[PDB]
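*Asks:* The structure is given below, and queries will be raised subsequently.
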Amino acid sequence: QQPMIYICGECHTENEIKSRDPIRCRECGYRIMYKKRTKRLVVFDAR
Amino acid sequence: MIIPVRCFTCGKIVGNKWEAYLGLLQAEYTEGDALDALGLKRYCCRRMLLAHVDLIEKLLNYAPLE
Amino acid sequence: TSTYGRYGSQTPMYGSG
Amino acid sequence: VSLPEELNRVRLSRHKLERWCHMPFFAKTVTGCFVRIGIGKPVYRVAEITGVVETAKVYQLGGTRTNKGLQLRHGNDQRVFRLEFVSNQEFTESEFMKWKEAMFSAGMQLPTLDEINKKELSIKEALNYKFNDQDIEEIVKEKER
Ligand SMILES: [Zn+2]
Ligand SMILES: [Zn+2]
């Protein structure tokens, strides 16, 4: 039940975008907006 | 971008000396007398701190939020 | 993600103001 | 209706109003449900969401802020209400019987259980509603205000 959350550009507020939506921020109005980091396992070798 | 942890050539830890070295230069020490007050003798280790250019201070100007 | 209260967040009263 | 458990399905908690502070059709989904409003010391009364009013007091609810009111009424005692004093607590037994006695004491008919069953689905359809029309625009205009 995960709604595909984005982060605005100029606002830095998480929005919920499902498909068939306009990409706009729920506030201030911004057409550029980015995605959140993954939830998978990030493991590096300090190398 | 940010001070390396170690001197590339030698192995010596120079990561803890960038703030101390900018503070000594702010005080009055000349730049060659600051580098050995910190304890950097080999000229391999001394170019880490002379040549370092600190870009992370400029990259921190681009705030994500606030 | 519908009501994640877990109670709550200190619900303010009406007769408290 | 003779049970405070079925009554909690249409019980509006605090975490659900924040999503619909600027969604329209508001006077059509919330009007008919019951909220757990606060009086104060841990006593509560089941008031009736009657109309959608607005206060001249803009108050912040966590991150969000909302200056609107709620026309609530416990049987006969009706007054204005703000959106911060509502409880996430479900309908208890003493408050359910207290509301039952305030409704039997007022002359108001108890809303038939089929009405609650047809009212609780309005919320779930309003949640999965695709915002394809011009609601984003008025929403941002209402948030910036
Ligand atoms: Zn926008
Ligand atoms: Zn060295």
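In order, the residues displayed for chain C correspond to 762-767, 771-781 in Swiss-Prot numbering, which applies throughout.
According to its header, this structure was worked out by electron microscopy, 3.3 Å.
For all residues, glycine too, the Cβ spot is worked out from N, Cα and C.
In Swiss-Prot, the entry for mutagenesis C:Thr775 to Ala states: Decreased ability to promote transcription elongation; when associated with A-784, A-791, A-799, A-806 and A-814. The structure shown retains the original residue.
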*Asks:* Let me know how many other Cβ atoms fall within 10 Å of the Cβ of C:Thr775 (mutagenesis position).
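*Replies:* Within a 10 Å radius of the Cβ of C:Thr775 (mutagenesis position) lie 19 other Cβ atoms.
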*Asks:* According to DSSP, which kind of secondary structure is C:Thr775 (mutagenesis position) found in, if we only use helix, strand and coil?
*Replies:* coil
